[PDB]
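What follows is a single structure, written as structure tokens, with notes after it.
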Amino acid sequence: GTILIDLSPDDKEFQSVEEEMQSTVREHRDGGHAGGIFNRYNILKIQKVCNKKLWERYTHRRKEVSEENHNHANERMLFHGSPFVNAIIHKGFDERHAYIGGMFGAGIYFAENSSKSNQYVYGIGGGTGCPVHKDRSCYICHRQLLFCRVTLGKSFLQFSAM
Amino acid sequence: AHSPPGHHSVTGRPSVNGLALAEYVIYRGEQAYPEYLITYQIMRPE
Ligand SMILES: C[C@@H]1CN(c2cc(F)c3c(c2)N(C)C(=O)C32CCN(c3nc4c(c(=O)[nH]3)CCCN4C)CC2)C[C@H](C)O1
Ligand SMILES: [Zn+2]
């Protein structure tokens, strides 16, 4: 029951989301090994993901979390790159498919830096790169990221040496 | 896995790279909604 609605580049909502993508690119200490060498994107399409049951599932949990955290859902908009983006948009996120080997425990990972999530669009560490050219720095092939509404609630602050 | 006792998520905050923004972990699929699907290319630096 997922519907994808194309946003017009003339629309302030498109421009706003593009700006979040572009403005959160950073240099990565792998020199581009995982996600490629770039300072900016060419945004080709931005689609709103509409799914009533997944949304109600999210807002139901958001309410529980809010009530457990002095009425503060601590809701953020965060990036997520994954080979399984097409499954995520139809089936939702699924903690039975958490990232087992993530630094911060087996869970579902999100990034403020769009370019961090870009490192995972082709797999862990970029996998073997784009399917057509096997190039983690492919400038030709289209990539897809999700920009997700994420409820953090009371978030455990873990400082990492990254 | 489970979130820390009494917590709903983890904030992973870089303490070495000052330009690196945070990463976040949740432990229930219901705590995220995939709101926008962004199709893009990385661009070759000029
Ligand atoms: C059976 C296996 C499945 N397999 C595979 C590949 C894969 F790429 C993943 C998974 C699985 N699973 C469960 C995932 O979760 C991820 C996807 C998303 N992902 C992620 N991690 C991020 C950020 C982010 O946007 N996405 C930003 C913040 C920092 N961070 C760590 C983590 C890796 C392919 C392999 C050949 O066969
Ligand atoms: Zn390619």
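Per Swiss-Prot, chain A residues shown: 952-1113, in order.
Yeah, the Cβs are placed from backbone N, Cα and C, and that goes for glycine too.
The Zn(2+) binding site annotation in Swiss-Prot covers A:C1081, A:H1084, A:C1089, A:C1092. There are 15 other CB atoms within 10 A of the CB of A:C1092 (Zn(2+) binding site), with all protein chains counted. A:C1092 (Zn(2+) binding site) carries neither a helix nor a strand DSSP state and counts as coil.
A:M1054 (mutagenesis position) falls within neither a helix nor a strand when secondary structure is assigned with DSSP, and so counts as coil. Less than 8 angstroms from the CB of A:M1054 (mutagenesis position) sit A:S1111, A:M1113, each of them six or more residues away in the same chain. A mutagenesis experiment is reported in Swiss-Prot for this position, A:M1054 to V, and the note states: Loss of activity.
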* **A:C1081, A:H1084 as binding-site residues, winner by CB count within 10 A** => A:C1081
* Using a Cβ-Cβ cut-off below 8 Å, which of the recorded positions A:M1054, A:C1081, A:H1084 are near chain B? -> A:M1054
